[PDB]
Amino acid sequence: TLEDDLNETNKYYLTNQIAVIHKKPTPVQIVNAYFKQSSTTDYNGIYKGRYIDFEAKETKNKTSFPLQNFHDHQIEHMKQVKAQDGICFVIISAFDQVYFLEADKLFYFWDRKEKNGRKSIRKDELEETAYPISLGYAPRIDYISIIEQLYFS
Amino acid sequence: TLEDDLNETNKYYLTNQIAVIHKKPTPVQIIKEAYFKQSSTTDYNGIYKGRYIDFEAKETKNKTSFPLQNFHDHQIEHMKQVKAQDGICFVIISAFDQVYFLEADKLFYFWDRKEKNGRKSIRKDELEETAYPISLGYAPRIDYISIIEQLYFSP
């Protein structure tokens, strides 16, 4: 489970003073209390004076990543963060790998979704556009090292 | 009221592409019912001009002081970490018929003036002397981004 792996990852980064990144709690309501969806991605925080923002999804699908794993609110939020020069992306656990997919690249797949029915990102499409994250003992999913590479030279 | 005003303030910043700032949902431990747990984090964060913004907001109807019971230790330690990570971090205080922008710099002092000495609350004059009065308006209601601009971007 990616959520567990990221929680442990983010804990590791916190306790080692590498970054301060947290998952946002599930929005609920009043009174009982129902689940609301969010209008925002689940993960944000700070690395080296930069705003970091991402969503994380997994699939057991061996052939493609169903884009309905995201919703339009999340995508809208992402484009607003990009407009402010934020470091913004998704983490996809699929095909026995974990991928760092830049928000730009996600927007392309999202845009082309209904014109016509390309509703999935294929394994080969993902290998082509995303960066493999290094998996380890501690941290489990080393995405900060991808951020360091892409944004901090 | 302060939360509602901050809600509208943040929507205004979003709509106008000034900043992308949101209040975090309050944590709930779900008998599949409801028990509020307190977070290890402050309630507001987001982005403005490529930088990470993070703040707490508190309203006191006290006329003399601002009690420090309003912030938990976990929130404080989170704020120090954000500051040390080169974030922009602060508190918005609704007190004394005014609204104040208090740098986390300044809040750490009054907090540590209990963990070295022993009190403490913040006192009209201590606050009025250290904090920045925030312009109240129509849109945005609470213009804290203006104070952020002065202090951290282009004085």
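In chain B, numbers come from Swiss-Prot; the residues present are 34-63, 76-200, in order.
Positions of Cβ are set from backbone N, Cα and C atoms, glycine also.
As given in Swiss-Prot:
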type    : residues                     : note
BINDING : B:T86, B:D88, B:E101, B:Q120 : Mg(2+) binding site
MUTAGEN : B:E36 to A or Q              : Loss of activity
MUTAGEN : B:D88 to A or N              : Loss of activity
MUTAGEN : B:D99 to A                   : Reduces Holliday junction resolution activity 6-fold
MUTAGEN : B:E101 to A                  : Loss of Holliday junction resolution activity
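All features noted in Swiss-Prot, drawn onto the structure.
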{"residue": "B:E36", "record": "mutagenesis position", "Cβ contacts under 8 Å, 6 or more apart": "B:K56, B:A102"}
{"residue": "B:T86", "record": "Mg(2+) binding site", "Cβ contacts under 8 Å, 6 or more apart": "B:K57, B:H119, B:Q120, B:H123"}
{"residue": "B:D88", "record": "mutagenesis position", "Cβ contacts under 8 Å, 6 or more apart": "B:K56, B:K57, B:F100, B:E101, B:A102"}
{"residue": "B:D99", "record": "mutagenesis position", "Cβ contacts under 8 Å, 6 or more apart": "B:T87, B:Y89, B:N90, B:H123, B:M124, B:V127, B:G132, B:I133, B:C134"}
Cβ neighbour count (10 Å, all chains) around B:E101 (mutagenesis position) is 23
Answer in whole Å: the Cα atoms of B:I63 and B:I76, separated in sequence by 12 unmodelled residues, lie apart by 8
List which of the recorded positions B:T86, B:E101, B:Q120 have a Cβ under 8 Å from any Cβ of chain A, in sequence order, or say none. B:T86
Tell me the coarse DSSP state (helix, strand, coil) of B:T86 (Mg(2+) binding site). coil
Indicate whether B:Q120 (Mg(2+) binding site) is helix, strand or coil by DSSP. helix
Can you give me the residues near the recorded Mg(2+) site, meaning same chain, not B:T86, B:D88, B:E101, B:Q120 themselves, Cβ no more than 8 Å from the center of the site's Cβ atoms? B:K57, B:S84, B:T87, B:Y89, B:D99, B:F100, B:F116, B:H123, B:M124
Secondary structure of B:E36 (mutagenesis position) (DSSP, helix/strand/coil): helix
If you count the other CB atoms within 10 A of the CB of B:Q120 (Mg(2+) binding site), including all protein chains displayed, you should get 17
